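Q: This structure is in structure tokens; I'll ask about it shortly.
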Amino acid sequence: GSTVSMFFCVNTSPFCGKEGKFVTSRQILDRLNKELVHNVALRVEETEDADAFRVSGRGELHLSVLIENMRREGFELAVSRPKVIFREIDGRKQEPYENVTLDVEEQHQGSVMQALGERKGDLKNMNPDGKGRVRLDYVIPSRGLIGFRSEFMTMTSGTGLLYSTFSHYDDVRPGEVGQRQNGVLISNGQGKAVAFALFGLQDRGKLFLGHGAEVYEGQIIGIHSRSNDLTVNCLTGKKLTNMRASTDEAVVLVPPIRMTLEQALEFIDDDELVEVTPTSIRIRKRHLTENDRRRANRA
Ligand SMILES: [Mg+2]
Ligand SMILES: [Mg+2]
């Protein structure tokens, strides 16, 4: 009985092997196979691609801890987004739901409830002790829960407790649950990101990196405020060049969003990957160049 699946792939980024010792198709397959010896829950299929394996676990959490200590072990790899495994029960198609149990200071209770609300979660139990904390229990589709561990930890300032586990399958919620609405900012080249470019770009959305970040072509470097994707230049600037042509301000950069693995997984769409190394997490389009992406969308 498995509930979520994703693809574990060899890291083909221009940066492969620069951060983790273990990068082979062989080494990854060997390591997955080894995991299957003590993980009853886990399923690993070879695919029509020698560099890609479809991995299925009890849920996203289980896949993520596996990715996380492959990281620790020196592995480099790319993963596709966690997809829930729909199942046809009777005639209707249904999706997995989890039970989440939370324990929070009352101070955080409103925010946490709101957030789970927004992720299509259903209040089942609410139980204050009289000492300032409160237990909540929700039932939420797996699809909507992905990403919440990190949200919860941040919004609770690390004081909250969270436990989630597969409950059951039920009729599918409607819509783009867990699905990013915005577009991404994609780097058009390889090099060192500079503040003079980032300064202009941060007007366009929210950046994932800052001055001095080493970047390649196809790497996703931020969130676009509009729904469409933007191929941008973060190696040299144009905004201040334009500013002097009227006014001038001082270059000040908003701190970048730093994303946990779980968040990177929540964020990416079908055409992207999370690049994962022992010391770094990156996001990229599957097709690294703008030329490739254009070709894909055309017929
Ligand atoms: Mg998503
Ligand atoms: Mg989108």
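Heads up, residue numbers simply count up from 1 along the chain you see.
Every residue gets a Cβ built from N, Cα and C, even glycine.
Per Swiss-Prot, mutagenesis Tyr169 to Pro (Swiss-Prot position 472) is noted as: No change in growth at 20 degrees Celsius. According to Swiss-Prot, the mutagenesis experiment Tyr216 to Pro (Swiss-Prot position 519) carries the annotation: No change in growth at 20 degrees Celsius.
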Q: Please classify the secondary structure at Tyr169 (mutagenesis position) using three-state DSSP.
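A: Going by the DSSP assignment, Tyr169 (mutagenesis position) falls within a strand, counted as strand.
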Q: Between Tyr169 (mutagenesis position) and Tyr216 (mutagenesis position), how far is it from one CA atom to the other, in Å?
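A: One finds 41 Å between the Cα atoms of these residues.
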Q: Around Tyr216 (mutagenesis position), which residues of its chain at least 6 apart sit with Cβ under 8 Å of its Cβ?
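A: Spatial neighbours, sequence-distant, of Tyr216 (mutagenesis position): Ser13, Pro14, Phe15, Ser187, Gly189, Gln190, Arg284, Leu288.
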Q: Within 10 Å of the Cβ of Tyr169 (mutagenesis position), how many other Cβ atoms can be counted across all chains shown?
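A: There are 21 such Cβ atoms around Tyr169 (mutagenesis position).
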